[PDB]
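Contents: one structure, followed by commentary.
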Amino acid sequence: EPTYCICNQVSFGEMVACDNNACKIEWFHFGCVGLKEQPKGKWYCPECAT
Amino acid sequence: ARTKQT
Ligand SMILES: [Zn+2]
Ligand SMILES: [Zn+2]
């Protein structure tokens, strides 16, 4: 049921969590935010780090 | 960064 990401879709595939603990979305599909692999260090979503 | 695989 829950939706995520900037695309407002259900979970699928590999997803990353915003490192802003105040993020209102938290989880993002890799493809939606241009990722190919897990970031090894910090990662902030396009809404938190515009 | 944290990730998950669904
Ligand atoms: Zn998405
Ligand atoms: Zn965020």
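Chain A is numbered as in Swiss-Prot; the shown residues are, in order, 177-226.
Per the header: X-ray crystallography, 1.7 Å.
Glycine is treated like the rest: Cβ placed from N, Cα and C.
Annotation comment: Swiss-Prot describes A:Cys181, A:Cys183, A:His205, A:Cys208 as Zn(2+) 1 binding site. For A:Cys181 (Zn(2+) 1 binding site), the Cβ neighbour count at a 10 Å cut-off comes to 21, with all displayed protein chains included.
Per Swiss-Prot, mutagenesis A:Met191 to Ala is noted as: Abolishes binding to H3K4me2/3. DSSP gives A:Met191 (mutagenesis position) a strand state.
What Swiss-Prot lists as Zn(2+) 2 binding site is A:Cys194, A:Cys199, A:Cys221, A:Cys224. Sequence-distant neighbours of A:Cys221 (Zn(2+) 2 binding site): residues of the same chain at least 6 apart with a C-beta under 8 Å from its C-beta are A:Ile182, A:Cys194, A:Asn196, A:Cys199, A:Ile201, A:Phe204, A:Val209.
Within 10 Å of the Cβ of A:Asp195 (mutagenesis position) there are 16 other Cβ atoms, across all protein chains. Quoted from Swiss-Prot, the note on the mutagenesis of A:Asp195 to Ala is: Abolishes binding to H3K4me2/3.
Record note (Swiss-Prot) on the mutagenesis of A:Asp195 to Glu: Does not affect binding to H3K4me2/3.
Quoted from Swiss-Prot, the note on mutagenesis experiment A:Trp203 to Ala is: Abolishes binding to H3K4me2/3. A strand conformation is recorded for A:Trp203 (mutagenesis position) in the three-state DSSP classification. Every protein chain considered, the tally of other Cβ atoms within 10 Å of the Cβ of A:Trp203 (mutagenesis position) stands at 19.
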Listed binding-site residues adjacent to ligand 2, that is, members of A:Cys183, A:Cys208, A:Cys224 whose C-beta is under 6 A away: A:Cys224
Recorded positions close to ligand 1 - of A:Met191, A:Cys194, A:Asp195, A:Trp203, A:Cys221, only those whose C-beta is under 6 Å away: none
